Each structure stands twice: as structure tokens, then as C-alpha cells.
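> Pasting a structure below so you can have a look.
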Amino acid sequence: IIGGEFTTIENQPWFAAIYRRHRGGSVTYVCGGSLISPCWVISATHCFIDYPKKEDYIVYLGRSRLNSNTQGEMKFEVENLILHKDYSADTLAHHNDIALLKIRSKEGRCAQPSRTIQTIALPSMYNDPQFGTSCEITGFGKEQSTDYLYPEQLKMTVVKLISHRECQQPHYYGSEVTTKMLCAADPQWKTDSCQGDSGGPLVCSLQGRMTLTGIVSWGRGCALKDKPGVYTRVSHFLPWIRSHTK
Ligand SMILES: N=C(N)c1ccc2cc([C@@H]3O[C@H]3c3ccccc3)ccc2c1
């Protein structure tokens, strides 16, 4: 997250921190994710497509720092790694950038809801917030595009939703951004998601309910003028989410 504020997991309790174990035992941060039901974390396929072995992944819930075992946190392995069958990557745009991770503790259990571990509501079909609505994003991604390290403390920011017609403008993304994608950014281009924030939530308060409207997917650079963050439009994928979580 470029700009924004440092926060803690009690403010983002649906946030999942996803890591990968390498041969030799080293563990590194991969991407963010969101808890949609006790057994299911939703994220982005581009985070896993090059290493599609479910055994390689570690998922944390209730974790506030990158290298701290936060009080109340829960650690899980991935029982099922479900990647969207028609995923593809263009120079910038990712297509069907959505993945499901069925999680399980070493005891074979799903998440135990608490003050720091909570699910996030899914949207209803054809019901997204209007353009201009403020939504929040969270993650452990880069604070600056030139950084190679990620921040130790979890960060959040607030961005505004941008219409499909505005995002398809020539100085924005043209026809590279589709109707299955949602754009959001800072009108002053000072705050945004960045590399490392992929798979994490775009949460919008809609008709009084906090909703998982988007999943961090792609963007040209980070907090670059006329280059919004692009998010998987969760409402389009409700039949795919319901069928793959059954
Ligand atoms: N401007 C943004 N909001 C934004 C949002 C998500 C991003 C995600 C990346 C990921 O590093 C890119 C990548 C591409 C292809 C495969 C894996 C990772 C880089 C820049 C990103 C920028």
C-alpha cells in the first residue's frame, strides 16, 4: 500500500496473509486474501499460477505483522487450491484473476471466528456500489514502487470507485480493462495498492453492509497518474464462487 495508514488485524478481521515455503525451509510472503466462510479464503489466481502446488502454501488469519506471531492468530494449510480454468495474462491485464483456497489447521479444522478473525459478506448479483463511492483496501504490499522489502506492519487506505467508461479512456487502460473488472484510485494519485497487495480485499460499505466488492488484481505501476488499481469484480463471479465452494 502506497500512502494510507498503518493498521492492525482487529480493524481488517477478514484479511488473510498468504505465504509460500521454498525448498530448504525459507518462508516468504506471497499475497493477500479474504475470508468468505470459515473454510474458504478467496484470492487472485496470478499469485499461485506459477507454483500451483497447494502443499507449498501457509495461510494466516488474525495476523497484524509480517514477521510477528500476533496474539489470537490462526495458521492453516491449503486443502484445495482452486484456480479459475480460463485465467490468462496479457501485458498488463489478468483475466478471471480469482482463486479459492480451502483452508485447514493441522487438526483438520476451519477458521474459528473471533474479535480478530471474521468473514466478509459477498455482494448480491448485479449489485455494485455507484462510481465515486469510497472503498478500503488492505495489505502487506510495497510502500513505494522502488522498495524491494515489504512493510512489517499491515497497512490500509481508502480509494474511490471509477466507472467502466472512465477506465476505458485512452490515457487510462482503453479496451484492456473489461466489464468483469473494476477500477479504483485516489483522485490525487498519492495512495494505491501495489505489488504484494494482490489477492487482497477491496471492501465497500454498500446499503449499510461491509461487502467484498473486489480482489486486488493489476495496475500500471503504483499510484501513477491515470493508472487506477484494477480489481476482479466479485459480483460477476458469484455462480463460479457458489459452485466451487459447494
Ligand atoms: N497500481 C495498482 N493498484 C497495482 C495493483 C496490483 C499490482 C500487482 C503487481 C504484481 O507484480 C505483478 C505481477 C504480474 C504478473 C504475475 C505476478 C505478479 C504489480 C503492480 C500492481 C499495481
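Residue numbering in chain A adheres to Swiss-Prot, whereby the residues present occupy positions 179-424 in order.
Each residue, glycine too, has its Cβ placed from N, Cα and C.
In case it's useful when we look at the structure, here is the feature table from Swiss-Prot:
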- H224: active site, charge relay system (ACT_SITE)
- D275: active site, charge relay system (ACT_SITE)
- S376: active site, charge relay system (ACT_SITE)
- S323 to E: Abolishes phosphorylation, proadhesive function and ability to induce chemotactic response; when associated with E-158 (MUTAGEN)
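Mind running through what each feature is packed against?
Classification of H224 (active site, charge relay system) by DSSP places it within a helix.
A coil conformation is recorded for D275 (active site, charge relay system) in the three-state DSSP classification, outside any helix or strand. In this view, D275 (active site, charge relay system) is surrounded by 28 other Cβ atoms within 10 Å of its Cβ, with every protein chain counted.
Counting every protein chain shown, the number of other Cβ atoms lying within 10 Å of the Cβ of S376 (active site, charge relay system) is 25.
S323 (mutagenesis position) falls within neither a helix nor a strand when secondary structure is assigned with DSSP, and so counts as coil. Note on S323 (mutagenesis position): other Cβ atoms within 10 Å of its Cβ, all shown chains, come to 13.
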> Would you kindly give the Cα-Cα distance separating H224 (active site, charge relay system) and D275 (active site, charge relay system), rounded to the nearest Å?
6
> Relative to ligand 1, which of the recorded positions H224, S323, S376 have a Cβ found under 6 Å from one of its atoms?
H224, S376
> Which number gives the other C-beta atoms within 10 angstroms of the C-beta of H224 (active site, charge relay system), all protein chains shown included?
21
